[PDB]
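This report refers to the structure that appears directly beneath it.
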Amino acid sequence: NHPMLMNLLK
Amino acid sequence: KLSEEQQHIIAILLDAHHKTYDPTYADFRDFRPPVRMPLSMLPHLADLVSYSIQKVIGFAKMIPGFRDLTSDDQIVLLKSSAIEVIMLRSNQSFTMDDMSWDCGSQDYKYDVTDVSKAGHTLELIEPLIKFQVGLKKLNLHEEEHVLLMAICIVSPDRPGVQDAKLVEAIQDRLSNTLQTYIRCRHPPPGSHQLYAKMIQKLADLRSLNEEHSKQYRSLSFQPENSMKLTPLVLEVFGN
Ligand SMILES: [O]C(=O)[C][C][C][C]OC1=[C][C]=C(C2345B678B9%10%11B6%12%13B96%14B%109%15B%1172B932B437B%1285B%1363C%14%1527C2=[C][C]=C(C([O])(C(F)(F)F)C(F)(F)F)[C]=[C]2)[C]=[C]1
């Protein structure tokens, strides 16, 4: 449920 | 007694901070502009927090051992610590003179009434100021300041952590680095009880965290206010 977090975490 | 691994850890965290903290405040002209003359400052300060989250994430990625966590745990830890790390890293621009965060210019110099103009009350702002004062008086070495940020992020007791075992062992290497640093490179009397004082500041931040999320949920339950937030702030802080 966290698309932008996971993208930013590489 | 500062081992080679420990000096390594300090080198990486110093560099990770300098790569994610720009003391020129160049990017501030990209935010929605500040208005003072109605939650006037909420667009500009929500933009600042959303930017700051991206910087905190880039710092967290460089903390040694963090990438050996699962993405679920990494998400847990960043969701819980984001506002605390932002408050802690804001101490660098805080000036005890006029009790304001002086990020370069007067437009980008924020006092307690600016924070009020984003929807927050002195229930939060009063402990927040005394937090920034007490940290300012600890006179921390930059080495200690970046170790503290790392220890904040990698906490085993955050709600929903899965591998508390691995999280605890990662934090332990950082706490032992900090304790050994204080002992070896921070002369008395400023070293007196310094580790305990720094851990007290993390406790101050847990309380500040709880109050932030109460006033955030109140704030963002009004859709007029949600509209002024950013998509990243919403995903991290909720709804
Ligand atoms: O790389 C670089 O350039 C280095 C950059 C240097 C970094 O400078 C700074 C970054 C952040 C801060 C702040 B200091 B305290 B005081 B309160 B907290 B820190 B953050 B702003 B101000 B207000 C803040 C704040 C505002 C808004 C909300 C919100 O609750 C809301 F907006 F009010 F709703 C929300 F939603 F979370 F944003 C929560 C908290 C000051 C300086």
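Since chain A takes its numbers from Swiss-Prot, the residues it shows come out as 641-650.
Header lists the method as X-ray crystallography, 2.0 Å.
Here the Cβ of each residue, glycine as well, is placed from N, Cα and C on the backbone.
Counting only residues at least six positions away in the same chain, no Cβ atom sits under 8 Å from the Cβ of A:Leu645 (mutagenesis position). Mutagenesis annotation in Swiss-Prot: A:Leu645 to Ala, described as Impairs interaction with ESR2; when associated with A-604; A-607 and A-648; the structure shown retains the original residue.
Under the heading of mutagenesis, Swiss-Prot lists A:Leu648 to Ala and annotates it as follows: Impairs interaction with ESR2; when associated with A-604; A-607 and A-645. A:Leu648 (mutagenesis position) falls within a helix when secondary structure is assigned with DSSP. Listed in sequence order, there are no same-chain residues at least 6 apart in sequence whose CB falls under 8 Å from the CB of A:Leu648 (mutagenesis position).
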